[PDB]
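Enquirer: Quick one: this structure, given as structure tokens, is what I'll be asking you about.
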Amino acid sequence: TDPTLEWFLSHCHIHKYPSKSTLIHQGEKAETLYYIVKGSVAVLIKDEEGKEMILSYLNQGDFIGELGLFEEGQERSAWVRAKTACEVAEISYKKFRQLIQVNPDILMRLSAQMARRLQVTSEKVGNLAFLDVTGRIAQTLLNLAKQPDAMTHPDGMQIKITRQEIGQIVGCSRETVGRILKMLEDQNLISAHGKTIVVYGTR
Amino acid sequence: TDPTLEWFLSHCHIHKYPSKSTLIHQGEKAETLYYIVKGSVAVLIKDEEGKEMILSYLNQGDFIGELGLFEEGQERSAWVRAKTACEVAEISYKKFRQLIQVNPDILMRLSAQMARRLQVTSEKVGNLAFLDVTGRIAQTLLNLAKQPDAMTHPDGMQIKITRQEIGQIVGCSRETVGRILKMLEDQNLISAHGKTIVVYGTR
Amino acid sequence: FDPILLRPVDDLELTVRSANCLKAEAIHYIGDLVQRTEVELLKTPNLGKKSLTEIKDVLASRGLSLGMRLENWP
Amino acid sequence: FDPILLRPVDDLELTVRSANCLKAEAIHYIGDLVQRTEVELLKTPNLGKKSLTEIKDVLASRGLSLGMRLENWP
Amino acid sequence: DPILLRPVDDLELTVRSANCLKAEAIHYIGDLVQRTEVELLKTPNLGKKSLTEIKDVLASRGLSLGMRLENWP
Amino acid sequence: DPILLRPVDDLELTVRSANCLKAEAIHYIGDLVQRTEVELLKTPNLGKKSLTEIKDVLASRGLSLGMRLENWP
DNA sequence: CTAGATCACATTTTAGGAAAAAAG
DNA sequence: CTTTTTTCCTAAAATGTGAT
DNA sequence: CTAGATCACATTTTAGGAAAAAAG
DNA sequence: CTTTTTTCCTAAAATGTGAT
Ligand SMILES: Nc1ncnc2c1ncn2[C@@H]1O[C@@H]2COP(=O)(O)O[C@H]2[C@H]1O
Ligand SMILES: Nc1ncnc2c1ncn2[C@@H]1O[C@@H]2COP(=O)(O)O[C@H]2[C@H]1O
């Protein structure tokens, strides 16, 4: 049982987003705060040419679109797209601020999540500056075995992801992610057959 | 006049840090929150070999070491080093939390700054994934002309920085930053003589 | 060690479908279960997404999960 | 436009040192000042770090700053 | 080999798998190990999970599919 | 040229710069424009800011340093 | 295919503080 | 007189070099 | 020097939903 | 009977290829 979250939700509008739909468009005005009741989303950004880059996955429990809530007239900083199908609690910034002034605990929980994201994103920066592609991919396979939807498997953690996607995570071409997944297999570090990958030695 | 910040400071221990000294060591326990009353610091991270990478500059007004404040027994996520000489307000997490429960406004101000940093750092990720070195450097010269200590100059904004440092910002070698600063000069985009660089067309 | 990991699987109050699969796979004690991996269980006959999900959900409500790593067993 | 940018530089109450530099550089109105750039001012004789800093600080306390970009001047 | 002459039932398969073999005329374990994997998948009512159960019950008993035998029967 | 024969004072320099020239025997603007930049910096009591003031007051009047003249005086 | 990293060391450029000159 | 500017100095840090 | 990107298209692999088989 | 598992299907998405 969780008193604060239950109270928070009771002041939200719940809305279902179909798989692959866009919850947030970069550039749009920011006036609403979201909270993922069920599902998982992908936070992504794009270059001028249109190339994609996955900033982060968020899951049940995570807030979304919180960044526009502190300064007036800010714009959504990234696309947010439903990975699976999502059920999302919604509340206007204006009305959320009113909750805060009733019980600052909810703001604590939001800031907790922000702090985490900053640590995680900062690390992503280090990864890009310091590691070659093999290093970033290896790192990402370990981070993907951490996610909720990862399945336990005898040899280590089993995950479902495409080579193309991994490419959009570590910032490189899909052809390259393919070559490297094939090398990490000779080195008996992982087992790759289809979208199915067993990351040896987790769990 | 600012009532909240004044009240906050009156519950802090003020401490002077000499230029080039370390305020925060990555890995250390996190139990204290800092606030820069005067000066400027550099937030940096390192790879195993010891190579440096400047995550961000923080200035007067900015909080530091806030990330350990939401979960218990967390570790400093990065080195923080005094760029100039700094005067820093200090308060234990424990005692800061007590302030929050007296006036949540201070927590708002802290979260505001977090949100900003997340947006800024996320962008740094995009820069690394999308731009070549010339693009990242050009971008960084524009962002450095935004800083407080940048001097106004007739042709555009004037800044003081070394090639080595720029390298640690955009994540590349110093030799390379030198070559590119020399190209951006033929293209009449900037004027570079010594640590002194005039970024044409700002202001 | 732990006290709950030695109780029979029945103390979980599963469905007839799930109960019959475990007992034909030789899983008698909750301790045997938590050690089994998710991918491993899905292969067991008559156990599909809904049963697998019921099991992961009844364990979660009781602190536990699958693929747990135990020592001194039995 | 703005009302304060047309008052003489004296309404800023500067030090004798700063006042004498502006008046020998032909800066009579606050509007002339805010247009001047920081690097440009530092070259002016008898004006060093402390005076330059006093000026940037007296303008800041009054909303303004240096290197401001104005239209229709005078 | 001695085990290759026992009926398929000695493998203790599921009802689903058992019914497919008996409608494909596979009575003895020796007939099975000779059948190829691609060949079996075409047999009606036999899908990934049953095919996998069979390859797994044979593996636990030394054997596998697509084995090449002499003097049969 | 007509301007190169006027005294250095017609440039309206600072007291600091004026005193350095008059102790280096530079009376006429013509003597100045002939002097080289590296040469001037060595002269006592003349540093970056004065050297810069001089190069800037000459530039606003067409001239510069290290100019090469004939028939002098 | 190309963008960048790489190597050691002679040379250039900076920080910043005492002390002198000039202004207040 | 005092205070601010400006000179003037060197250890140490920063830099370019250019073929692979 | 090397790590990666690059190109188009024949081939492989997946998602997910109707429908059949089997268990409850 | 009802519910869950498992088969079985194809448009569409994902993939490898390898010299420069
Ligand atoms: N680096 C990041 N990590 C996790 N989530 C992010 C990151 N950047 C942006 N987001 C989320 O994406 C959202 C886009 O809209 P907002 O700016 O309102 O709020 C943003 C965050 O909720
Ligand atoms: N990406 C970032 N941008 C700005 N500041 C940061 C970033 N990452 C870490 N920091 C600061 O560096 C601090 C290191 O200690 P903390 O983890 O306590 O808190 C951290 C932040 O205050």
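Since chain A takes its numbers from Swiss-Prot, the residues it shows come out as 8-210.
Heads up, header says this was done by X-ray crystallography, 3.0 Å.
The backbone N, Cα and C atoms fix where each Cβ goes, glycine too.
Per Swiss-Prot, the features are:
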MUTAGEN   A:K53 to N  Increased activation at class II promoters, increased interaction with RNAP
BINDING   A:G57, A:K58, A:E59, A:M60, A:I61, A:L62, A:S63, A:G72, A:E73, A:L74, A:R83, A:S84, A:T128, A:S129  3',5'-cyclic AMP 1 binding site
MUTAGEN   A:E59 to G or K  Reduction in activation of class II promoters
MUTAGEN   A:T128 to A  No modification of cAMP-binding
MUTAGEN   A:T128 to I  In strain CA8404; a CAP* phenotype, insensitive to catabolite repression; when associated with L-113 and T-145
BINDING   A:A136, A:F137, A:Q171, A:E172, A:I173, A:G174, A:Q175, A:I176, A:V177, A:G178, A:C179, A:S180, A:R181  3',5'-cyclic AMP 2 binding site
DOMAIN    A:138-210  domain 'HTH crp-type'
MUTAGEN   A:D139 to L  Some stabilization of an inactive (apo-) form. Decreased affinity for DNA, normal subunit association
MUTAGEN   A:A157 to D or P  Decreased transcription activation (6-29%), binds DNA
MUTAGEN   A:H160 to A, K, L, N, P, Q, R or Y  Disrupts AR1. Decreased transcription activation (3-45%) at class I and II promoters, binds DNA
MUTAGEN   A:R181 to K  Suppresses DNA-binding
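Tell me about the surroundings of these features in the structure.
Expert: In sequence order, A:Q33, A:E59, A:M60, A:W86 make up the list of same-chain residues 6 or more apart from A:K53 (mutagenesis position) whose Cβ falls under 8 Å from its Cβ.
Under DSSP, A:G57 (3',5'-cyclic AMP 1 binding site) is assigned to coil, being neither helix nor strand in the three-state scheme. Sequence-distant neighbours of A:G57 (3',5'-cyclic AMP 1 binding site) (same chain, 6+ apart, CB under 8 A from its CB) do not exist here.
Neighbours of A:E59 (mutagenesis position), defined as other CB atoms within 10 A of its CB across all chains, total 18.
Proximity of A:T128 (mutagenesis position) to non-local residues of its own chain (separation of 6 or more, Cβ distance below 8 Å) is seen for A:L62, A:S63, given in sequence order.
Within 10 Å of the C-beta of A:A136 (3',5'-cyclic AMP 2 binding site) there are 21 other C-beta atoms, taking all protein chains into account.
Taking the Cβ of A:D139 (mutagenesis position) as centre and 10 Å as the limit, one finds 10 other Cβ atoms among all the protein chains shown.
Applying an 8 A CB threshold to same-chain residues 6+ apart, the list for A:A157 (mutagenesis position) reads A:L151, A:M164, A:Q165, A:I166.
For A:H160 (mutagenesis position), the same-chain residues that are 6 or more apart in sequence and have a Cβ closer than 8 Å to its Cβ are A:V205, A:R210.
Around the Cβ of A:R181 (mutagenesis position), the same chain contributes A:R170, A:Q171, A:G174, each under 8 angstroms and 6 or more positions distant in sequence.
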Enquirer: From the recorded positions listed here (A:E59, A:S63, A:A157), select those whose CB sits under 6 A from an atom of ligand 1.
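Expert: Only A:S63 qualify.
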Enquirer: Going by Cα-Cα distance, pick out whichever of the binding-site residues A:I61, A:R83, A:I173, A:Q175, A:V177 is nearest to A:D139 (mutagenesis position).
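Expert: Result for A:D139 (mutagenesis position): the nearest of the binding-site residues is A:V177.
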Enquirer: What whole-number Å value do you get for the CA-CA distance of A:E73 (3',5'-cyclic AMP 1 binding site) and A:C179 (3',5'-cyclic AMP 2 binding site)?
Expert: 29
Enquirer: Over the span of the domain 'HTH crp-type' (A:138-210), count residues by DSSP class, listing helix, strand and coil in order.
Expert: 33 helix, 15 strand, 25 coil
Enquirer: For the binding-site residues A:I61, A:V177, which one has its C-beta crowded by the most other C-beta atoms within 10 angstroms?
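Expert: Of A:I61, A:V177, the one with the most crowded Cβ is A:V177.
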Enquirer: How many other Cβ atoms sit within 10 Å of the Cβ of A:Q171 (3',5'-cyclic AMP 2 binding site)?
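Expert: So the number of other Cβ atoms within 10 Å of A:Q171 (3',5'-cyclic AMP 2 binding site) is 13.
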